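Everything below concerns the one structure shown next.
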Amino acid sequence: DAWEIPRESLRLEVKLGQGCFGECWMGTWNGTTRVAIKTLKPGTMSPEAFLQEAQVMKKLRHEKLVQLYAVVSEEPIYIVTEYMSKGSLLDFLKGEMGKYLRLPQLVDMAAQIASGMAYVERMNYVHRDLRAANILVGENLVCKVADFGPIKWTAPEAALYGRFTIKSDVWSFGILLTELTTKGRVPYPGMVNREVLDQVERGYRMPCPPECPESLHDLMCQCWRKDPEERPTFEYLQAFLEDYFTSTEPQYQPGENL
Ligand SMILES: *C(c1c(C#Cc2cc(NC(=O)c3cccc(C(F)(F)F)c3)ccc2C)c2cncnc2n1CCOC)[C@@H](C#N)C(=O)NC
């Protein structure tokens, strides 16, 4: 494999997140270039299964996807991507860093995520796990799509019958629109996973947030139609939020929170 790397090239400087899947670290590869690294706990999971993740990352390059730099096929395993300076989007929004992110900033992010997903769309691949916990931010509020390793953020047909399409990713993206607009709170407040599947299949969807323009709530409701083929594309979503403040909501003025 030409992606492969000799083990002596990686300083694993600082630790970041642990778990039953392994762990990930901030570090320095090749002396020069700073990088993120994901390990594997040899006891908990298998090599050929955990390495099918990298397989996918190999065949995907796009400026709004996290870039796999390198791999290490022997335990302890190391999948090695670029490093993103500002951590998870979830952490960013709840964080003091995003006490002051007004709609303008938030909608641009959604546009960059969208573009990247519109790429995934173009490549006939499927994420199965789109939510602010798997979006990374870097300098200038660049956002990128990741995948580390359930039901509020995924569409019914997927949760139930396992029909995980790109249209399951559109739904969740709609739910991600609620994270960006709430400063990274959880969806379905005072609701728990089994009460969610009822209300949703019964037809319950979330209301337009405080001070979030209804244009965005309608977009979410396009994201969350039950008939999947009549949810919109990431091609359309991208162009939509790209033009949001010129074409859809140019009246817009800020306020307390958005
Ligand atoms: C730790 C972490 C990282 C990182 C990383 C990382 C991610 C991935 N996964 C992908 O990006 C991916 C896999 C499959 C498919 C796709 C698709 F299709 F969407 F493109 C993407 C593989 C390997 C690695 C190393 C990271 C990077 N920069 C800054 N901080 C980072 N952190 C810390 C997280 O914030 C606290 C992350 C992982 N992995 C983790 O374990 N979180 C708990």
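Following Swiss-Prot, chain A residues are numbered 258-406, 425-533, in order.
Per the header of the entry, the method used was X-ray crystallography, 2.8 Å.
Positions of Cβ are set from backbone N, Cα and C atoms, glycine also.
Per Swiss-Prot, the features are:
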ACT_SITE  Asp386  active site, proton acceptor
MUTAGEN   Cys498 to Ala  Significant reduction in S-nitrosylation
MUTAGEN   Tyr527 to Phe  Constitutively active
Cβ-based isolation winner (fewest other Cβ atoms within 10 Å) among the recorded positions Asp386, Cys498, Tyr527:
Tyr527
Measure from the CA atom of the residue listed as 'active site, proton acceptor' to the CA atom of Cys498 (mutagenesis position) and give the result in Å, rounded to a whole number.
15
Return the whole-number Å distance between the Cα positions of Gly406 and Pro425, the residues flanking a gap of 18 unmodelled residues.
10
Could you measure between the residue listed as 'active site, proton acceptor' and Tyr527 (mutagenesis position) for me? Cα positions, answer in whole angstrom.
32
When DSSP is mapped onto helix/strand/coil, what comes out for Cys498 (mutagenesis position)?
helix
Secondary structure of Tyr527 (mutagenesis position) (DSSP, helix/strand/coil):
coil
